[PDB]
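For reference, the structure is listed below as structure tokens.
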Amino acid sequence: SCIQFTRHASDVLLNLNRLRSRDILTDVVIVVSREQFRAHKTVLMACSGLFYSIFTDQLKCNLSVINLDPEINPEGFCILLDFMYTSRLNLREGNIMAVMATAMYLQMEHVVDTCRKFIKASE
Amino acid sequence: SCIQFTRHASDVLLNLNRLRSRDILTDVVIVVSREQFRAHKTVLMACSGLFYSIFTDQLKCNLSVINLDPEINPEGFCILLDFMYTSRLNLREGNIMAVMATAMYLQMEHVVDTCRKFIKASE
Amino acid sequence: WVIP
Amino acid sequence: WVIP
Ligand SMILES: N#Cc1cnn2c(Nc3ccc4c(c3)CC(=O)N4)cc(Cl)nc12
Ligand SMILES: N#Cc1cnn2c(Nc3ccc4c(c3)CC(=O)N4)cc(Cl)nc12
Ligand SMILES: [Cl-]
Ligand SMILES: [Cl-]
């Protein structure tokens, strides 16, 4: 018999992104080659099969720094991290290959799906 | 020029609620009289003006335990905590007064709004 | 607010 | 996916 507030989930995510911009309660640094990205472990787990696996691990859950595979593109990661916190994906001709490869590595199935559909339309 | 995934914010919130149920990465206990509620500080801040104020405070931000005013009803808090993590509000005739008073204390304006409208319709 |  |  519950009632539901339609905009609640979007409002929560907007405030989680505000916390990220202000660097409040961030508990991990993701290192992608020469670049660093601060984030909330809970948000990363909620969006990515890879981070969900990493942060449920009894040893890795306590790490303050996570280094990604050297093949991962920093811009691709940045675009996906922005997507995690906003639901918006900056998908462009110049970045689609890097975004799709990063999404496959991060196990973000909906992003992989759309990257596949956008590439198929161009061939 | 971004594209947007409609269900993303709802999917994030569902996984944050799964983390709460499994007690993963919870970093605070909210004490309401004889009852205890584990939660994520980031979610509490994202939903409540009161917790936003508390956890941006340079001293309170590091506390693992927060005690609420003894006038706060544990059931009212439980209903609001469930709302924070799901967008669903279990608003009933028997609990509406406690829910509205708790929402005013927690500074959850949209919940206060609806409680006011539901009481006005019954008078 | 809606009936879900 | 949509055009926001
Ligand atoms: N507790 C918990 C919890 C926190 N996060 N999380 C999941 N996170 C996840 C796992 C896999 C994938 C994605 C997100 C996006 C995607 O494409 N795959 C799943 C579950 Cl079943 N549970 C949880
Ligand atoms: N950074 C940050 C950040 C984290 N949380 N948060 C806000 N949380 C909030 C503040 C007031 C109210 C509500 C939520 C629901 C309501 O009725 N009032 C606001 C802002 Cl302006 N910023 C942030
Ligand atoms: Cl995804
Ligand atoms: Cl609210």
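Chain B is numbered as in Swiss-Prot; shown residues: 7-129, in order.
Per deposition record, X-ray crystallography, 1.9 Å.
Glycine residues also receive a Cβ, built from the backbone N, Cα and C atoms like all the rest.
Here is what Swiss-Prot says about this protein:
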MUTAGEN   B:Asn21 to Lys  Abolishes interaction with NCOR2 and HDAC2, no effect on interaction with CTBP1 and transcriptional autoinhibition; when associated with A-116 and 376-Q--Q-379
DOMAIN    B:32-99  domain 'BTB'
MUTAGEN   B:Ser59 to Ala  Abolished ubiquitination by the SCF(FBXL17) complex
MUTAGEN   B:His116 to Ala  Abolishes interaction with NCOR2 and HDAC2, no effect on interaction with CTBP1 and transcriptional autoinhibition; when associated with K-21 and 376-Q--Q-379
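Among the mutagenesis positions B:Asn21, B:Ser59, B:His116, residues whose Cβ is positioned under 6 Å from ligand 1 are identified as B:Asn21. Between the CA atoms of B:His116 (mutagenesis position) and B:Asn21 (mutagenesis position) there is a gap of 23 Å.
Within 10 Å of its Cβ, the residue among the mutagenesis positions B:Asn21, B:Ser59 with the fewest other Cβ atoms is B:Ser59. In this structure, B:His116 are the mutagenesis positions from B:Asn21, B:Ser59, B:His116 whose C-beta falls under 6 Å of some atom of ligand 4.
Checking the mutagenesis positions B:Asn21, B:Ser59, B:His116 against chain A with a Cβ-Cβ cut-off of under 8 Å leaves B:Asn21, B:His116.
Reported as a whole number, the C-alpha separation between B:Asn21 (mutagenesis position) and B:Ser59 (mutagenesis position) equals 25 Å.
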